[PDB]
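Participant: Mind having a look at this structure? Questions to follow.
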Amino acid sequence: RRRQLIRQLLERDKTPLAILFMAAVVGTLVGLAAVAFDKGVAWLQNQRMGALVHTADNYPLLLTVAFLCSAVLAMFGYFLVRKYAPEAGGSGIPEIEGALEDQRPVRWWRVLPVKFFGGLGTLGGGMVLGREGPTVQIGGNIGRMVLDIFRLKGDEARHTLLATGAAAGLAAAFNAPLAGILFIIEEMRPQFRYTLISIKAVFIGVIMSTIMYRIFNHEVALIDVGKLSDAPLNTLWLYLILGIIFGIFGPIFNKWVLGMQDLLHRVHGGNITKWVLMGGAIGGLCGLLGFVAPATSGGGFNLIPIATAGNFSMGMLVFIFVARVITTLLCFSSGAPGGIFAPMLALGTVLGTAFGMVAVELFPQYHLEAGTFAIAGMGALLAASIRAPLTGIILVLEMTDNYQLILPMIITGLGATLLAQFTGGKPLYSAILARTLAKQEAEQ
Amino acid sequence: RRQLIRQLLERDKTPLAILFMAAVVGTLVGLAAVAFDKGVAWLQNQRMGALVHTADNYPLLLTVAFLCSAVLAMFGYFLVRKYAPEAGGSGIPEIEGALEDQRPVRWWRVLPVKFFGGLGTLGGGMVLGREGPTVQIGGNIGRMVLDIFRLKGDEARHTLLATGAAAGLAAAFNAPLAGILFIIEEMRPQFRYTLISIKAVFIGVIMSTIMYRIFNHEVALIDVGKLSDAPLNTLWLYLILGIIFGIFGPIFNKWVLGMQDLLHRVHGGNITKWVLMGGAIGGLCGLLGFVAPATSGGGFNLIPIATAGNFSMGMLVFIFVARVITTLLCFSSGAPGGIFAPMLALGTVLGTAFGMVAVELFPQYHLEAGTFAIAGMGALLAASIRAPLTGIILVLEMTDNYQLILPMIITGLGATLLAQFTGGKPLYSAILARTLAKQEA
Amino acid sequence: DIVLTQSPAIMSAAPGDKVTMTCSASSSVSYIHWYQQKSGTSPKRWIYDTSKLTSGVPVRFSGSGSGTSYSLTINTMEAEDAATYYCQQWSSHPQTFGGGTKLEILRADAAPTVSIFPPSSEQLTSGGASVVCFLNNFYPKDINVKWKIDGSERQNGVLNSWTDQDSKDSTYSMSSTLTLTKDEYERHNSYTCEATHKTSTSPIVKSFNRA
Amino acid sequence: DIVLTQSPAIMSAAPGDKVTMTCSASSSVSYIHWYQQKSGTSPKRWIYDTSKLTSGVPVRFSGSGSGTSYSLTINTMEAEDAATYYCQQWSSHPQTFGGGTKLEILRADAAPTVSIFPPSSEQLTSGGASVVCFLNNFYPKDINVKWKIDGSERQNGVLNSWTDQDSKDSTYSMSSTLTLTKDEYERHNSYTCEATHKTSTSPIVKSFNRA
Amino acid sequence: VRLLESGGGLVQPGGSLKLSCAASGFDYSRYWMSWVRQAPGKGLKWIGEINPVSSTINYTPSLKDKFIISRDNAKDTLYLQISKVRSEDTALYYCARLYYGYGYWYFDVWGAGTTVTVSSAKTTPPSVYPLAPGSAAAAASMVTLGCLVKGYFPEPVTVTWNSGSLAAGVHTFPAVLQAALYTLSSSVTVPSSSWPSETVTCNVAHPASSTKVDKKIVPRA
Amino acid sequence: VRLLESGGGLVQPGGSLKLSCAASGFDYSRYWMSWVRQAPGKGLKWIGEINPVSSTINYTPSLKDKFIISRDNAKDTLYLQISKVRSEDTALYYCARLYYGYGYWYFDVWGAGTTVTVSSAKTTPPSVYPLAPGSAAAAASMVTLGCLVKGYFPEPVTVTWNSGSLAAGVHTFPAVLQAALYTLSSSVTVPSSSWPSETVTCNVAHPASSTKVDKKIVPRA
């Protein structure tokens, strides 16, 4: 056996030039795709503003159009998904973890157009859903499609192209190349058993995509919190406690996100229409709040800066928190195409600020700044829910550029994963593949 | 498939006992590394207050600079040759093995040897990093609490060993993220599944990182401040800088190894012809550490100065070559010490250089040598040890210049691609094959 | 050092028209920029990287190009676009700016507004007498003032000064000014200012008298 | 608002000696800080976080203590350690400071150097007649001045001021000024000035006469 | 964001001046400050630039020390030292803030200007002579007044009415040169039921001179 | 790194006064800054503290607006406004800079600190009197001198000899208040060979009174 090792060692990191050159072409396409998808979403949300400007006069006629536009966009959304690709629904991340295990199919000839135009509707409508979802899954199929189109054979070529497409898509979605890689190698990849995935082949893809995003999205970031303060050592425990909190709540939020999936299923039973309509209902409901209180609706980024700065009252926080916990489930559990990834980031941020404020006063001698605890908890849900901290801490640190908080960032995020395990929780993204992979047997 | 659904619902459920031990391992590796670090420093210092004592006479001054490092290096190699032939070298490969279960973890020996062994080699001021000694003192520490508490199973044994490692690398470069990423990218069993609890590790890493902070706050290791940004029409320049590090990476590998063989003859295997050739190279370095500190020492002290551009295009090329020398001579001689950090101090230098040449040929880019310095600071860890993801993150974690990230990767990736297409191999892996093969033969 | 040279050095278009200046280089550039200089103001970055409108810059504008020959267009120009455009590059060092393109607008006819003034009390209190006479907001630029001292011609010591097309209304203006010794002014009474413009055949006149 | 109470109020110690001063919080404090304050200079941050020496403090100093009682020591104090130390905590908002311990170099008895000055002619040329009687450098700061006009006690108008210990010789000094009216002073001749200090049984007198 | 260069003026052939553009509204460091100049009627020429830490300073194809660009990050101010002047350097001196998009650099935000006129003459404060309508004031719906500024060196002068509060209907004519001196007029057209009744004031400024005069326009009494 | 605080003075009961601390040599932001005051004879008492973005400002237990603390991160300056002042405010006011080791903040770098006086008495110029040995001057090895600065208010007066160049043997007692007026003395001890024969000059200055005087000590007659 050792005689074998000595063989493999001297043979390590030698990936087929052909696999590398395709990861490079996959990336370039995912990048262009994610850029395009991003552009389209924005154009739509915009066309809706230039529709509320068109009726600024009449208020009720104003609240109506805000609704009917998101309602009419979400419908066209859910439809495309129900009629042409029932997998496009939901995040779309689990459907890839599956495809890497060879348990799920990669119907790209369908999922690409569906998930795409399917998402423009749901995001264009302004619901509470992230972009990664649609892009991580649009990414996979991209890698798949070039795999099949170029005929490339083998486990490496299949698992690799399919895994760069996922990671490249997550990078161009949050403009964070490192988090893209760290995601595959920490979650996305076959969690129990060796796999033929060329990490170096991935980078290439991630970069190619990241660059395509920069070509079109330079001079302005996504989240900008500037440079908050430092965290003295005698301060650390506070982020452990903030971690314990996120820890016990993480599982709960998981119970909700799933149960709601079932409950929201009855409401339509499975009927395409009772579904497409329940969609337009939640779609317009979000296009509404996106006017009468934007902080409860929409993706979630716009408010991260405002919360970290502390420009929200201790009340305005709790309100947004709850209101959002609602708008988020209502949107993810409904089965609309869209990652429940970013909204968790927007959520932790809010629960973070809050913890900060309370801390701020109880300990005046610490000279705290709610902002630090906001950034500490910004990725703490990704820790207790999806249960992947290493990707969380690096995605944050990559968007908030506050490396002097790294320690607290981990101590919070770690305490979250320990309190999610000891209180029963599970990998929200995994639990979903079990739910779907079982419902394939269960129905036999 | 029906098995997967079972495993999924069971994922990330590591034995509380394993976690609580990763926590105690870390705390110890942390305290250890701090202690080690303090020791080295105290020694290097004691040597200054020895050159102050003879500032008058120059030749008598150059002698003492030598005889102290010579006498410290000998006592170093000795302890390694007489009580633990594995403590020699980096010490990183001896753990990659240990995780494969191909090598042994003689902690009852290696801890005291590697430790006082290094204090001798570093305190003398030779060209070796701290990670090696601490990554290996780390693993053993993991082991020790594994045997001492008698935790059984594969998870408990592979996990406490790896955290010991990671946590060891962290407190060495005060960079928790890199610690983790190292294990999961290099250190772990590269071809097969393994029972390692990632979450268990963090805990260790943190515990260590915190121990370091408890005693080493208020100042960093490398401080280059905040350099400029890098326009898109500038990227290709880092790819080229990457292609360079890429073809030279393998060559530096051939040298680091061949020199190992050639330096072997000079003593044959004889404990003394070795312990002496050690005091020779040890005193040689304690000398240059006076007549030209840039050629000797760990290598950190000069990274700031080079990135700032406070070195002539000549003074660079000199330091580079002088160092490529002082580095092999020290690592291939088999002394206890990582050839990790010194590659960092090397990339930085070759980086600055590329910078300067670029700066002038393209005045319309408005470049700053410093950005290419930091783009290449981790470019050797990319072409030699062939682990980029850990490199890019190690740098980024010490230089804090996230706005360079794109170039950093494009350089580093270009290095790994030019190292593969030009024959090279994982310098840290190739060393395990060398030793694992010399074992069954 | 790269030499960009722009097309029409001065061009004239009636608003709502499509207008397109040019800019060529000796060698090769890429990602050129353009600036806007309206009278009495430093330039303002207008378009960059060959075709990205700055923030504010009307979407009336559009830029294009490649290597040797580049352009700047205004799909339906608007009278507020009266200024001078400078294509500049830095695609090669040193950066080099263009010659410029003054854009002039063509509005409908525009009758003056003459005003004559009585040498300021104080100006006189030192031996000077300057009989001022403005001619504000008119179109064709083409105008002709004539002074008449005690009913008689005058060409000595007379100065004219036109302003440049105004940004918003596209009309010109003008100050024409006569100077004499305080005395040489006191020894006459009639001071009539007289303009002949395309709008009218019958000169527009304006006078005052000492007494 | 913990109440820090430094221990010795004031205390003397001969150079090379070993000294400790206290600081008992009223509740629980953690990582007391210490400041040094030499007459005339703003407080300097000596020891911090109960035991750390601030970059530069002579390792002669050693901070220490816990929970309710802390302390500072000088293993072989020198003379350049003549100052006043302030303990400070801020583990419990809001920051509080100690009463302060005054550290004074102990030295060998010194006799006062009595010097007596008659009024300035400048002063008397305007009713004032201040007769100053300096008492420079001596050891125990316990000293007493007594004035006598034409042989007879006098306490009305006397105005003493002492110097805080000399940086150098570690001695004390005091100026005692008796004031009068040009006339109160003139209608008298004798003006003696007696000093009484441990370094002498009988006092050190030092007069003068107008006449 | 304001770049406001001062220090310009009159300079005799073969001499030195030190223009300075002070910065405000942004973070000075990080920025590539540069100049550029416009010679009268002509186009623009890049004098030089000077990176954040002042460790790079380039100029155009220009000899020795014609130019000397320097910066004081501590006072957010740029500098310019032209020595050995001739009439080729007579011009308008701007200073910009340098940036980029895709990276092929550009001049972002240009400051105002500052005029450096090379000549042997003398500086001469201008004289302001208010111009009120004649005594035969046919004060129709609208009334035109105006102030005459004459005999000053060198360019330029700036004229505002009631401190810029009065911006509509104002005109200013290009100054004309007459015997080593400059002269210009400003006309301001206001409501006639607005002037007599209130206060129309012209505030004239001559920078080189370092004088400013506010001339209140009173009717011909 | 310098912490220079000005603005102290003599205000009268019920008054106000903006103390000012200007910082140099280190980034004003990122830092917390706070004032600490010491009343004569007495100890140090923290007044308040304020952070970077001045989003937080805390005082010691005081009434409503006894103290208003602000900082201007553009002029790298910290202020402190006191109002309705009583004599309990009569003190020496220090500004600091705040930092930590483990995290229990200390007062890192102090400043020299300006002085506030709270009284009714009016500023008043001092009289300088040369103190020369009597006529029965027992002229020994050493010979003592000095001048008497009496009759002034408020503090401080400053006194040096021959301009500092005579700094050994100089005793400068403190001033003693009495009857709304300050008084102090100074000693100067030099060599008998040294004095009558040269020129010992004592130099008083009372910033407030707006005075300066160098009393030349010279032989009683």
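Chain B is numbered as in Swiss-Prot, which gives 18-458 for the residues shown.
So this one's X-ray crystallography, 3.2 Å, going by the header.
Backbone N, Cα and C define each Cβ position, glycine as well.
Quick paste of what Swiss-Prot says about this protein:
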BINDING   B:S107, B:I356, B:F357, B:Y445  chloride binding site
MUTAGEN   B:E148 to A or Q  Abolishes proton transport, but permits the transit of chloride ions. Abolishes gating, permitting continuous rapid transit of chloride ions; when associated with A-445
MUTAGEN   B:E203 to A, G, Q, S or T  Abolishes proton transport, and reduces chloride transport
MUTAGEN   B:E203 to K or R  Decreased proton and chloride transport
MUTAGEN   B:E203 to C, I, L or V  Abolishes proton and chloride transport
MUTAGEN   B:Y445 to F or W  No effect
MUTAGEN   B:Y445 to L  Alters stoichiometry of proton/chloride exchange
MUTAGEN   B:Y445 to A  Abolishes gating, permitting continuous rapid transit of chloride ions; when associated with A-148
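Thinking about packing and proximity, how do these listed features fit into the structure?
Facilitator: In the three-state DSSP scheme, B:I356 (chloride binding site) falls into the coil class. Residue environment of B:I356 (chloride binding site) contains 28 other Cβ atoms, counted within 10 Å of its Cβ in all protein chains.
B:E148 (mutagenesis position) is surrounded by 30 other CB atoms, counting those within 10 A of its CB over all protein chains shown. In the three-state DSSP classification, B:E148 (mutagenesis position) falls within a helix.
For B:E203 (mutagenesis position), other Cβ atoms within 10 Å of its Cβ number 20. According to DSSP, B:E203 (mutagenesis position) is assigned to a helical segment.
Other Cβ atoms within 10 Å of the Cβ of B:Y445 (mutagenesis position), summed over all protein chains shown, number 23. Classification of B:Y445 (mutagenesis position) by DSSP places it within a helix.
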Participant: Can you name the residues of this chain that are 6 or more positions from B:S107 (chloride binding site) yet have a C-beta less than 8 Å from its C-beta?
Facilitator: B:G149, B:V152, B:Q153, B:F348, B:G354, B:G355, B:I356, B:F357, B:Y445, B:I448
Participant: For B:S107 (chloride binding site), name the DSSP secondary structure in the helix/strand/coil scheme.
Facilitator: coil
Participant: How big is the chloride site in terms of the longest C-alpha to C-alpha distance among B:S107, B:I356, B:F357, B:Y445, in angstrom?
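Facilitator: Farthest Cα pair among residues binding chloride: 10 Å.
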Participant: Tally every other Cβ atom lying within 10 Å of the Cβ atom of B:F357 (chloride binding site).
Facilitator: 26
Participant: If you take the centroid of the Cβ atoms of B:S107, B:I356, B:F357, B:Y445, the listed chloride site, which other residues of that chain have their Cβ within 8 Å of it?
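Facilitator: Apart from the listed residues, the neighbours are B:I109, B:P110, B:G146, B:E148, B:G149, B:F348, B:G355, B:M360, B:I402, B:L444.
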Participant: Round to the nearest Å and give the CA-to-CA distance linking B:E203 (mutagenesis position) with B:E148 (mutagenesis position).
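Facilitator: Rounded to the nearest whole number, the Cα-Cα distance is 14 Å.
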